[PDB]
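Here is the structure we will look at, set down as structure tokens.
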Amino acid sequence: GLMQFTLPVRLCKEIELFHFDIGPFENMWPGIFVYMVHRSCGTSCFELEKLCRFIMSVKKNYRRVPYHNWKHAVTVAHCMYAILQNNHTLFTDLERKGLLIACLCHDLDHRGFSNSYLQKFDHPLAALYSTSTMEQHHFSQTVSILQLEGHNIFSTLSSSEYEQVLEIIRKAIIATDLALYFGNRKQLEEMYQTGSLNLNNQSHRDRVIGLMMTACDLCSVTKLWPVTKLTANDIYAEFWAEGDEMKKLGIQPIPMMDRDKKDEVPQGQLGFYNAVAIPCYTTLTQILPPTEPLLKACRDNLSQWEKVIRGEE
Ligand SMILES: CC(C)Cn1ncc(Cl)c1C(=O)Nc1ccn2cc(-c3ccccc3)nc2n1
Ligand SMILES: [Mg+2]
Ligand SMILES: [Zn+2]
């Protein structure tokens, strides 16, 4: 009850900033996550014994893949923490609880392969879940871990609060399916401009939480350049392995996944910043003005990729 988590001075300060990096010390990531729950939610939201046991079971069910790993999980959870702390009063007690857990869990048991590769491989998961294949699996893995003995961090919620929080988490994880980002943002764009956006409209809130999840999930592009650039290597390490596996299936991968077309990466980053990242953080800032630092940081990194192409690095 009286057992707070504290961090060294530099982390205590830097963790409040959108562009915070959680560092290379794996054994501090759980403390960082608990620290963020205690300040975001209260020291009372979860039983510490249960939370800690949930955290370690979630860590166990992330795999040793280059990018979609335990570090990504905690990175995406921190970006959600930053958004929630900068938007203190827009979010219910349940939503703050559900979303940090949703982020920690959003990529559970990822193998480093796109929904596309699952379908072309004819993976059993593609039979069981036709759309948002990996994202339905991640939610399913979250519900499994929540049903382990001693792992129900939600136990003190009423039957109906409990169904609301599992429903917040399900939508939050499904929304990290980038194929659903485009329509989700176009709708949010129309609603904010025509002026119809209404945060008491649950179907509207859902879309806004959906965009937050895309924003947190993509937060690699909102770090300081050296973090962004070094994360790019891990993302491409997965992309190129998937390409190698596509060629094993007798399918020329798209250039993004073809390690022969490394040359074309800087241009590909540009596309993605222009087509996905900038529009995403633009719409997020329009709805949640205090999330502007994510837009600025993303713009700075777009400018860093333009420099790469021009031979200035
Ligand atoms: C991790 C991923 C699931 C979602 N994600 N999180 C952060 C970032 Cl960054 C991304 C992402 O998607 N990065 C992209 C997106 C589109 N691309 C296209 C090319 C490319 C390259 C060479 C030739 C041609 C094209 N490269 C791309 N890289
Ligand atoms: Mg994912
Ligand atoms: Zn992710």
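Chain A is numbered as in Swiss-Prot; shown residues: 724-1036, in order.
So how was this one determined? The header says X-ray crystallography, 2.4 Å.
Just so it is clear, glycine is given a Cβ too, placed from its N, Cα and C backbone atoms.
What Swiss-Prot says about this one:
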ACT_SITE  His791  active site, proton donor
BINDING   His791, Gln992  3',5'-cyclic GMP binding site
BINDING   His795, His829, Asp830, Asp940  divalent metal cation 1 binding site
BINDING   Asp830  divalent metal cation 2 binding site
MUTAGEN   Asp830 to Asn  Reduces activity 1000-fold
MUTAGEN   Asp830 to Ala  Loss of activity and of zinc binding
Separation of alpha carbons, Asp940 (divalent metal cation 1 binding site) and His791 (active site, proton donor) (Å) = 10
Drop a 10 Å sphere on every Cβ of the recorded positions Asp830, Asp940 and tell me which sphere holds the fewest other Cβ atoms.
-> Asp940
Out of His795, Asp830, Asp940, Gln992, which recorded positions lie by ligand 2, with a C-beta less than 6 Å from some atom of it?
-> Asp830
Tell me the Cβ neighbour count for the residue listed as 'active site, proton donor', meaning other Cβ atoms within 10 Å of its Cβ, over all protein chains shown.
-> 22
Which whole-number value in Å describes the distance between the Cα atoms of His795 (divalent metal cation 1 binding site) and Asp830 (mutagenesis position)?
-> 8
Neighbouring C-beta atoms (10 Å sphere around the C-beta of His795 (divalent metal cation 1 binding site)) | 23
The one of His829, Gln992 whose CB sees the fewest other CB atoms within 10 Å, among these binding-site residues = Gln992
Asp940 (divalent metal cation 1 binding site) and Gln992 (3',5'-cyclic GMP binding site), distance between Cα atoms, whole Å = 16
In three-state DSSP terms, the structure that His795 (divalent metal cation 1 binding site) belongs to = helix
For ligand 3, the recorded positions of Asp830, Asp940, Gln992 whose CB is under 6 Å from one of its atoms are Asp830, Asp940
